[PDB]
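Chemist: Please read through the structure below; I'll follow up with questions.
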Number of protein chains: 2
Amino acid sequence: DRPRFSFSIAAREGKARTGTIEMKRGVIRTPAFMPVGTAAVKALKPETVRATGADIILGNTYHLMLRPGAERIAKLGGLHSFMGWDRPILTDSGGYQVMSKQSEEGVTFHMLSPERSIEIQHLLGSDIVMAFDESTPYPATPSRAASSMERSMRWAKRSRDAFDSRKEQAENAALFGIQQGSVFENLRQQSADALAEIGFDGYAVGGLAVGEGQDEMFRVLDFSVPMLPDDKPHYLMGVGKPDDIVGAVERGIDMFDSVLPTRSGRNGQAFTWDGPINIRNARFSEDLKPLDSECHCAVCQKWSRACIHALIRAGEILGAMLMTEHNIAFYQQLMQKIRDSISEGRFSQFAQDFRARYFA
Amino acid sequence: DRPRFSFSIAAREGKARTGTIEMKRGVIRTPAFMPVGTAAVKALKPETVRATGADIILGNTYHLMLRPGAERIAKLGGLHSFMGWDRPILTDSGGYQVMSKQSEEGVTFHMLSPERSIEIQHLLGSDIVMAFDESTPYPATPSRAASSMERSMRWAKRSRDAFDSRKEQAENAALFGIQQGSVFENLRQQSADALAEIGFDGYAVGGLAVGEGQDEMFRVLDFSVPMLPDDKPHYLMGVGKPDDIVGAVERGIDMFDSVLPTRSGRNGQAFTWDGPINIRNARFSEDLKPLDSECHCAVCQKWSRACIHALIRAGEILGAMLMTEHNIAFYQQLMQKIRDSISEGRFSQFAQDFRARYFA
Ligand SMILES: [Zn+2]
Ligand SMILES: [Zn+2]
């Protein structure tokens, strides 16, 4: 038997936690990195993405709405059938890409509201559904940030009720709420209280990674994450670089997603424990070592820097495929070392060792 | 203005010759190697084959008859349009693959005769047409070899007349006759006299490279090639390994074709000036040198043994493409060094240097 959504914390160190989310389509090890998915020849195969270590992938609701459309994905059997991925899928609400009519009802651009966003995510058949919120701009006036937070909370309630109105969705999926409030601690507290009063399966910290820089993002995390319910997962959306991830786990974040491994891989850039490298650099043309000396991904078991350099410089799509697979696998190995070090009570030392070497 | 078929000898050394065949679709430098073509994603691009140095490619009439068929190729505009190759094309008669009813009329298996073979080659629109002959088996009884030679000469006359009956073919293409007679000098002489009496644009030495070994092939060439008209091209069909080619040029052969560069490339084997190599061998996994140290093909300008080794071992089709391109380019560079050394009167020394190093 498998539960709808069950978060268990197995070990803690400071604010960091490691554990599992059990869902009907599988178990998610936390802290978790979710690669951002696309349709299943122009992308990695889903078995390849699974083999990198990913327990869950993300679907971009806005892009799926535009092509091929949510009703079409439903007729094809849902997003799992469409993507060839049978493990859990999280979908965002589509609201951020709308920004990236505009009344309290929702927006038209296609129409999106709390109710329509929840309905589209049900048509996709995703396992974790994000509430529809309003993104405060960056930077945000204290006036504008107060406005978008309060609208987001009324929309979070509407998301809650829309989700609960479909037995098939409410019995089989989970719903996450999104805290807003920008850099204003009192707003963040009001937002957290509102979401906790409504009740969600997990809570995301919104309004971050939108240009504010890491020091400010960390300062906001420092007081925002403790406000959320301790016994539910904490999600930092769209983050990020490896050092962003490590420091966010130090501050209590359990879940992450980012296109960065894919964007980097397509641009000829590989993540390594010694920092990112540009594989086109001449120093790699005769380098017989793998992309990363310690990475145990399938690419680093077989391919040298020299030969990936050759593929990338020739514009062979295989080069970008190999880079992307390694980058996503590197991210999963980072999450695994994070999980292991929390379990063994040496995560704070892991983070310091990681930073000293990554920025050396 | 461009002539139908004009063979000019520019320089000689012993029995070896170098020169040009001018045809309406281009000039063929001799001695020439003709790669064996196929349809134009599962093959090298025709611009790639041209860039290796090939002046003319071969079409396999029997395979083209079976798929998509000669009438279909004609409706598509002919073999040049079908293959994306606008330079000269030679077609064989289809008769050897028939072996590899059977009366004096021809054969049924589809039907092939001197007349039908010439007609199919006209439908293909090829520039050099081979007469239809009868292949004596290997090894051949002195009885069987006498029979197949004499039938071939009657069929050579029928080929001549069929070709001459179509103004469009006779004014724009050329026709080659094929000497037969197996290892019997008197038969070879009878065959040569018959073909010279009929008259052809060029003459092939048939019945060789069918299992007899190089020493016997060379012994037959020694007396067979001098029997053919000196002022027309001499063609040794389906030959062969680099050392076969060098020794055949020493004996007066001007033209060659072989699937060997392609078959080798698909099997992970590369020709080099130091002999062929099996790129899968472990010694190449860290070898940063190109396939051949002196080859100036596009592959050796960019790719290392190590990375082609990696591609081949992974089963990436790019690996086989690169190997095949290099092998066909290596063959063209061999022909160019042959042509250059004859022009400079140092071909006999070239051949000895070539053998000492290729078999070292
Ligand atoms: Zn790797
Ligand atoms: Zn080469």
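All residue numbers given for chain B refer to Swiss-Prot; the residues shown span 10-49, 51-110, 116-124, 133-383 in order.
If you're wondering, the header gives X-ray crystallography, 1.9 Å.
Yeah, the Cβs are placed from backbone N, Cα and C, and that goes for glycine too.
According to Swiss-Prot, the active site, proton acceptor annotation covers B:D102, on the basis of sequence analysis. Under the heading substrate binding site, Swiss-Prot lists B:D102, B:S103, B:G104, B:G105, B:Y106, B:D156, B:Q203, B:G230, citing experimental evidence as support. Annotation of the mutagenesis experiment B:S103 to A in Swiss-Prot: Strongly reduces activity. Record note (Swiss-Prot) on the mutagenesis of B:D156 to A: Abolishes catalytic activity. Among the mutagenesis entries in Swiss-Prot is B:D280 to N, noted as: Abolishes catalytic activity. The feature active site, nucleophile is assigned by Swiss-Prot to B:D280. The feature Zn(2+) binding site is assigned by Swiss-Prot to B:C318, B:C320, B:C323, B:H349, with experimental evidence given as support.
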Chemist: Between B:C320 (Zn(2+) binding site) and B:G230 (substrate binding site), what is the CA-CA distance rounded to a whole number of Å?
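Modeler: On Cα coordinates alone, these residues lie 33 Å apart.
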Chemist: Closest of the recorded positions to B:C323 (Zn(2+) binding site), Cα to Cα, picking from B:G104, B:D156, B:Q203?
Modeler: B:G104
Chemist: Please go through the recorded positions B:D102, B:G105, B:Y106, B:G230, B:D280 one by one and keep those whose C-beta falls under 6 A from any atom of ligand 2; give the result in sequence order.
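Modeler: Near ligand 2: none of them.
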Chemist: Taking 10 A as the limit, how many CB atoms besides its own sit near the CB of B:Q203 (substrate binding site)?
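Modeler: I count 32 other Cβ atoms within 10 Å of it.
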Chemist: Along a straight line, what is the whole-number distance in angstrom from the CA of B:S110 to the CA of B:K116 around the 5 missing residues?
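Modeler: With 5 residues absent from the model, the flanking Cα atoms are 15 Å apart.
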Chemist: Applying a 10 Å Cβ distance cut-off over all chains shown, what neighbour count does B:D156 (mutagenesis position) have?
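Modeler: By my count, 27.
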Chemist: Are there residues of the same chain, six or more positions away from B:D280 (mutagenesis position), whose CB falls under 8 angstroms from its CB, and which are they?
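Modeler: For B:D280 (mutagenesis position), the qualifying residues are B:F42, B:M43, B:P44, B:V45, B:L68, B:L100, B:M260, B:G261, B:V262.
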Chemist: So 8 residues are missing between B:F124 and B:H133 in the deposited model; what's the C-alpha distance in angstrom?
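Modeler: With 8 residues absent from the model, the flanking Cα atoms are 5 Å apart.
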Chemist: Give the number of CB atoms, excluding that of B:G230 (substrate binding site) itself, located within 10 Å of its CB.
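Modeler: Total other Cβ atoms inside 10 Å, all chains included: 30.
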